[PDB]
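Down below is the structure, laid out as structure tokens.
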Protein chains: 4
Amino acid sequence: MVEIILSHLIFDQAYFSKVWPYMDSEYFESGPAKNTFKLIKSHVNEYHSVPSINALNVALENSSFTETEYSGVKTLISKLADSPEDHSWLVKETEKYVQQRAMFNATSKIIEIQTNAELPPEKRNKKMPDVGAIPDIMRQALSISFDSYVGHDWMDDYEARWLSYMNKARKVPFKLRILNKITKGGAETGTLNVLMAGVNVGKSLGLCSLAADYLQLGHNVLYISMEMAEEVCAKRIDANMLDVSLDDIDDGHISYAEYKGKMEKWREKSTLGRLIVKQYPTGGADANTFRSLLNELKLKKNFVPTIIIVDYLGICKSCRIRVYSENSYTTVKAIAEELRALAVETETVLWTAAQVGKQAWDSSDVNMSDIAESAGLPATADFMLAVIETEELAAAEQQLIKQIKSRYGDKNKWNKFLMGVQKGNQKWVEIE
Amino acid sequence: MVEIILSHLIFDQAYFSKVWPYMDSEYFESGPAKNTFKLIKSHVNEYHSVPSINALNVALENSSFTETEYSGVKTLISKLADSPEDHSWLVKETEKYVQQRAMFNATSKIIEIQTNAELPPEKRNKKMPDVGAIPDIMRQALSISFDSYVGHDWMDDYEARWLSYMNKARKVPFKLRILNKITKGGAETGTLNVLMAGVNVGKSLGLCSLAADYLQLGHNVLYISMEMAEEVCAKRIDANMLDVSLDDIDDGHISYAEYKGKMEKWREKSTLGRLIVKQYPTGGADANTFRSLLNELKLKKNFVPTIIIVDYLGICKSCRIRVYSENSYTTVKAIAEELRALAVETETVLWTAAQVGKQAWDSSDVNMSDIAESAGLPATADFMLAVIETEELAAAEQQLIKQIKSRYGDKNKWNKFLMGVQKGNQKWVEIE
Amino acid sequence: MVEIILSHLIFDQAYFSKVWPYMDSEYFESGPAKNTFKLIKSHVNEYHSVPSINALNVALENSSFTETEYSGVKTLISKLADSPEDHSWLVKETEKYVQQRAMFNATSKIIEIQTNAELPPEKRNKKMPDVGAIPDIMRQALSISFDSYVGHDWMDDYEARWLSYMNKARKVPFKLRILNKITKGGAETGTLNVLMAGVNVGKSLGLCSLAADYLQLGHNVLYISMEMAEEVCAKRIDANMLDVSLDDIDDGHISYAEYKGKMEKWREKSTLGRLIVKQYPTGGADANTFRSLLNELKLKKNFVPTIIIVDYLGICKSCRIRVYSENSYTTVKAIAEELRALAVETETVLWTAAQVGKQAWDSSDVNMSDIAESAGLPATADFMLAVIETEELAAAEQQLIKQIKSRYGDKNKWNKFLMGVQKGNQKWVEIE
Amino acid sequence: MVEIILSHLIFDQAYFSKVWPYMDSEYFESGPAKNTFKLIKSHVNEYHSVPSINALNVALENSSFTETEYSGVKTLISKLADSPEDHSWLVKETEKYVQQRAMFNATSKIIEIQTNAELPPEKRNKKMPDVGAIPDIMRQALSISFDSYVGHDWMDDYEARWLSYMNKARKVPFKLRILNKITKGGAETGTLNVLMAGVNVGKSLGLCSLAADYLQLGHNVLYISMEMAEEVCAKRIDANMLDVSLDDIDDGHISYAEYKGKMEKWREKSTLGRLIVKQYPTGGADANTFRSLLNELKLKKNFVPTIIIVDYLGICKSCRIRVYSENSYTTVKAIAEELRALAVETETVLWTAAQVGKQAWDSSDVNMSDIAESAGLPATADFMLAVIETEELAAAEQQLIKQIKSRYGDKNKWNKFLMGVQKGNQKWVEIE
DNA sequence: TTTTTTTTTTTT
Ligand SMILES: Nc1ncnc2c1ncn2[C@@H]1O[C@H](COP(=O)(O)OP(=O)(O)OP(O)(O)=S)[C@@H](O)[C@H]1O
Ligand SMILES: Nc1ncnc2c1ncn2[C@@H]1O[C@H](COP(=O)(O)OP(=O)(O)OP(O)(O)=S)[C@@H](O)[C@H]1O
Ligand SMILES: Nc1ncnc2c1ncn2[C@@H]1O[C@H](COP(=O)(O)OP(=O)(O)OP(O)(O)=S)[C@@H](O)[C@H]1O
Ligand SMILES: [Mg+2]
Ligand SMILES: [Mg+2]
Ligand SMILES: [Mg+2]
């Protein structure tokens, strides 16, 4: 019903006020319709008013159109008329038409993406999204509607604000009381949590400490390690939970009898979850691979995680961008968005560990202008912490957390606090 | 376009009074259009009024034209309608048509001058202007504009300027008597105004107080927050407007009945504006994202603001610098310039806040030299109010407001004044 | 490649044990391929074993098909052979085929959903899902990778993990007691180890000392020089092994007999290994050249090196990135990743040097931030030691070695230790 | 015999091991042969194994070339079949075929370069090499003989190594005793030695003194000046050799009789080489230019230098990086590496000058970190000497030479000694 | 959009 839409854009005002901000040139066929809409949009952009028939016939004459295009536009303009109908069926019909056009465009785009992917390298188009980006596009098209929320309107959105006042989101508590204090009860389900740190300063130590703490609380924890072997991460967890140093395990100070006894003592406890460590090669795993892993864990082991942990965000595959196509910032932002989408879909608290820039290394204080790969990670993330064990905290067997971005509470309340990192047992103890 | 021009010369008054002095016979054609315009001009010269269709036909009957000219003029006269187009588009389009025709005539004239110049000197026309007159002729073609407004012309716009001083066309009052006293009637449109907060003063309390005061005066306020969510800023706004303490909302002392009653009481009042709160991540909002936000609000929400309040200048990002620093002087200077450019181009009062220098923190008196942003903020800021909160003032629930830069009026007239800050309701009350 | 898939399903148990878990009739075709796979699936369901050609033909006789389908199935069944192709290529190709067929089916399904949505509610089928099911449908078709391994469990696999604790075959001792002490048993196979210092401090001296120490332990050492000639580095190795001097070799203080005697005495030792020195022009080699060099070395001589020393990573040339395609942070990190991949493929200890920026060329200490090339090298590295020499140290002939990145052990247990570097002999001497 | 080569690449493991490392895509054809080899090479790079006929067919079906190419590749693959053969006839025939194809490609590229250089500029299709590197390409066409040198074995090849210590043909002695003492016999051929002084401290006086000293010791010296005329450098050499001050030549205190007598007295001495001075405009000479100069010197003037001197490397042009494309670091490092490559190619002692940073000027000490244009120059230079002059040293007619990078010996020993530079005679004298 | 060299400048 393109002709009706154009006719009521020209000859009606309430319809124009209701539907114009959502109309786009891509919703019209490449014939007379798109060119007529181009003329209307140019006139509105230049004069901030709805053009008349004379205005468009003047705009058509002052246009660089071929004979076929000129004839089609003139015929379409001649065919326009103000058919009296109701301003409740027109709006819904226009919304349906726009949604259908958006779905059609998305389908064509994903077909083109799949055709582009199968092409051999050095011939395939670049900057075109890969196959893994197909669902996201299909998520955007279904979101088209003639209702748009731009900002929070005082006196117009106050019931929702009162609900936000009275209601509080559910929280997965930590085992460290300081994190609960700074997060008002823990972390929410569909979140992307990042623990940035320098190189060789405790990115995996903190993640393994969190994994052990969550495992002792009865959660199903999935540790996806992209840099370390499964046995290494499981040895970190064992050191955390069996109270044996990594030096003792490697040197063989502990015997198999004591190890088995401690493992069985932990097994007999009812307040214990299941921790599963999966190793992927560097750059060999993405969000879709994680979803396949979750599906096989559910089907073959009856395992549904809650505390999915990714060792390093910067190593994982983009899943939306082809490898070595965009810059580090865009690729890491895409990875963060994909991981947060996975966390929201699976209702799992997702924890990761990015790397800070070379400047932040051995720096007593860090800020958001220290992230190495991408500064867009805080925007995508829901809670971001830092590690500041630079020069003298190591001698005192301590650490420091900056709280760069905390969406659960206020970052400027307990911004910097001291953590008792114990590297032999790979754990965090509190200074209290 | 000529048909529209002639029709709206015949059947309009404002268009005629606006475009008649810039209308010439040579601008139309060498056929029916020129003859019709000659008839119109002859009628308006003999009778100083716009001719009617019957009078035009009578003049055409009593005129010296051949058969083809008679047919063309009759058809064109029969093809003129009193249709109603918008005035701005009509004036702009007829101006463009006149300019194009004048340029074509001048180019043809200079080509004819050049052709006559390359002719035997014994054999040439004397009336044709010499070649040296070519640059001037084109100038007369370029000096064709229905309305000349290039800047403010002294001695030529003194009557309009006086209407600005009497009507205070630029001032926006403050709702606080002291702030109106030192600004000679409030802040001005197209200005950047900042608050300098010493140690122990919040930057968002004063901004929320100003936003509430503007809201109570009927102004559309756009509050862009960086370090806080939309709900938190709107909660500060509610605290100030509903007289409820900030902690009372979190505790639950105020019930839904009182909240809704107060909100509907405010909604009943016709002297209330609209407040739109938009949240952006730290460092993820330059003064080009604000332009997009304004465009979206105007197109979708029809919300065109008169007050724009940015939560914190330091948290913002300089679009030109691109690189971002937590506390760098070059970025603050660029951010201030970009925000003031936005205020000027949008004709809105723009408010922001900054932290004073550490020396300014310790000293109750704050010097422009004692500012974290030196030569960057006291150079791009029309007004820079300084807020001092010492122990004695806090014990008395007061803050010392000092005026550090006042483009509006004399800085030393009323430099120091005590403000009744309420930290619970986030409000500024005057002191007798 | 349906014929290959079916042939290796029937005639290969290893292929059947990794692909049958993930296989459906929708993946193959709508003609003879689907019918053949349906026969195979029916036979394996009725009898839990892979069918044979005779059994498949008997089942085809028992099953009922139309004439065309019967002929197609007979023709396809006739075309099955063992054809022992590579397992890795076969599984990768069948994974690709399954993924592409699943994507095609998902696209057709969403197109059918969209077509059914446009139908009137009376005409539309209730079995097809709504448009809201379009995204997840496209997502479940992107999570069909072939991977049955779920990973460690920490409670169901602690016996295997303890057995893995006893697998110390990855460790390679250092011949220096301090290095073994700080590495908890020496370096590990398939790791990128770096020895960084300033210009003219002894990086190649340390590399040659490590080469000699590994040679005296019976290892095969491959020294790849990027600046010096083969005979020059071999002179340093001779100075380390024969233990006379560098100048005495060039000053004639060693007669040919003594040289012959010492070389033959070292030949008589059964604890000595093999050392090959290879030189490359600056910026002309990487793992691609190194892999061909490894293959040529293995073919020409019974030499599979356990230790691979690269004179400098920076002088090396990246495989994919051109000579000056991108900046240092990229291509240097790319070369580091390629070298680590080569080491983990060959299961060899990889040693290389790194340069330090000018800021730490005359400093008593050097940090990880003082890496002249990309900071991604101290991300792919595993044991990045650092060599610091001052005037006081050079007076005592004692270079200081600082533990910069220690992945094997605790980086701060023995952070700084003094060595006994003898520059004339190109040897590192432990200090007791 | 491309079919045989491909067939035995497929059906012969022994053949593939030797021929593959050398096979390249530019040795077969522009049609079916190249496409088949590209398929095989892609399969080998993806799976590290020789593809089978089924694998080749599968890759052919998943390929994007047209119908003609597809049919040609299919026919070629169908024609591939193993035949009873012998390893030797095949390896020798393959070597002959590869050499012939390399020669054919080389001569085609030579013709293309000749027909491209004979074109008007700005239309010469840049990125094509100039005529200067016409023979070098041919030299690459002859260095393909299936006989890659694996490397040098420490124990297997030590008689050849020992017959390189008393040879001493690599070292070229100085004339000053201190420089010989610190370098333990003088500089070595195929090296890059550098003087760092600053601006107007020396650094060309030292180069001229070295040139004169080498010339007196029966050497052919090639001075290359990028910033001075051929007569200024020759005047400096005349002042050095004839023991006549530059002021005396300027002021005419030396007669033609004395000049002629001294020149003839030098000529009649047998212990004297030939010095040739060549001038190039600043930034208008590179390694290829120097090689062309060497060739034309050998042919036209039968002059074979051994002590090639370049006045300043920083003033030369890189032969690989486009001008002003990369920063100073990369460009200067590349220039120094190319100069060292030239020196090792022609087996000459290469001497050069380098500037220091602005901070090192008028300083009593110059460190290695004070190098001006690149930190890579010290890393890619065999020997560097820093020339330091203060007011006290200038008043004493002495300069302090500090050993900054001493690759021929220990720099800690004799790090700073005082030369007796005489600026009038452009000569260095010792103080011993 | 980050990254790294070198320089030059300026601000604190
Ligand atoms: N086997 C070990 N025994 C004792 N301490 C260890 C051992 N391995 C590592 N550590 C310590 O643990 C610290 C943190 O190491 P990681 O957990 O790997 O941090 P990291 O950020 O993951 O390092 P990356 O991934 O290489 S950037 C190191 O700095 C060491 O001090
Ligand atoms: N014609 C001359 N007569 C006498 N002394 C001279 C003459 N030319 C140069 N000198 C001296 O030689 C010193 C060093 O000369 P150079 O070798 O040209 O210095 P330089 O470092 O090569 O110059 P740049 O900046 O590198 S091009 C100067 O400082 C003068 O004292
Ligand atoms: N022929 C020699 N005789 C004695 N000492 C030497 C000799 N060559 C080098 N040295 C010493 O070796 C030290 C550093 O050796 P190098 O291996 O050259 O250091 P490096 O520059 O980091 O390694 P490169 O650049 O890859 S050769 C110097 O400071 C000298 O003291
Ligand atoms: Mg880690
Ligand atoms: Mg070096
Ligand atoms: Mg000079």
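Yeah, the Cβs are placed from backbone N, Cα and C, and that goes for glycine too.
Per Swiss-Prot, these features apply:
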- D:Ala197, D:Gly198, D:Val199, D:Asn200, D:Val201, D:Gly202, D:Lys203, D:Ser204: ATP binding site (BINDING)
- D:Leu192 to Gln: Partially suppresses phage growth inhibition by extra copies of bacterial AbpA-AbpB (MUTAGEN)
- D:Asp213 to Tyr: Partially suppresses phage growth inhibition by extra copies of bacterial AbpA-AbpB (MUTAGEN)
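Using the Cβ center of D:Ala197, D:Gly198, D:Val199, D:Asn200, D:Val201, D:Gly202, D:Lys203, D:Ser204 for ATP, the list of other same-chain residues with Cβ within 8 Å runs, in sequence order, D:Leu205, D:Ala353, D:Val387. Within the set of recorded positions D:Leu192, D:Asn200, D:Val201, D:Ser204, D:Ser204 have a CB atom less than 6 Å from some atom of ligand 6.
Close to ligand 2, meaning a Cβ under 6 Å from one of its atoms, are these of the recorded positions D:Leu192, D:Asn200, D:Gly202, D:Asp213: D:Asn200, D:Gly202. In this structure the alpha carbons, written CA, of D:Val201 (ATP binding site) and D:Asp213 (mutagenesis position) are 20 Å apart.
The Cβ of D:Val201 has fewer other Cβ atoms within 10 Å than any other of the binding-site residues D:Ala197, D:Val201. D:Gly202 (ATP binding site) is surrounded by 24 other CB atoms, counting those within 10 A of its CB over all protein chains shown.
D:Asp213 (mutagenesis position) is 16 Å away from D:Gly202 (ATP binding site) when you measure Cα to Cα.
The two recorded residues D:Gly198 (ATP binding site) and D:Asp213 (mutagenesis position) have their Cα atoms spaced 23 Å from each other. For D:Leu192 (mutagenesis position), the count of additional Cβ atoms within 10 Å of its Cβ stands at 26 [all protein chains shown]. Between the C-alpha atoms of D:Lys203 (ATP binding site) and D:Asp213 (mutagenesis position), the distance comes to 15 Å. Neighbour counts were taken as the number of other C-beta atoms within 10 angstroms of each residue's C-beta; across the recorded positions D:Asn200, D:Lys203, D:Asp213, the minimum falls on D:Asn200. Here the candidates are the recorded positions D:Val199, D:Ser204, D:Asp213, and by Cα distance the one nearest D:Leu192 (mutagenesis position) turns out to be D:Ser204. Look at D:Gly198 (ATP binding site): DSSP puts it in coil.
In the structure as shown, the Cβ atom of D:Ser204 (ATP binding site) sits within 10 Å of 23 other Cβ atoms.
Sequence-distant neighbours of D:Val199 (ATP binding site) (same chain, 6+ apart, CB under 8 A from its CB) are D:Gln355, D:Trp361. The separation of D:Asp213 (mutagenesis position) from D:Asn200 (ATP binding site), Cα to Cα, is 22 Å.
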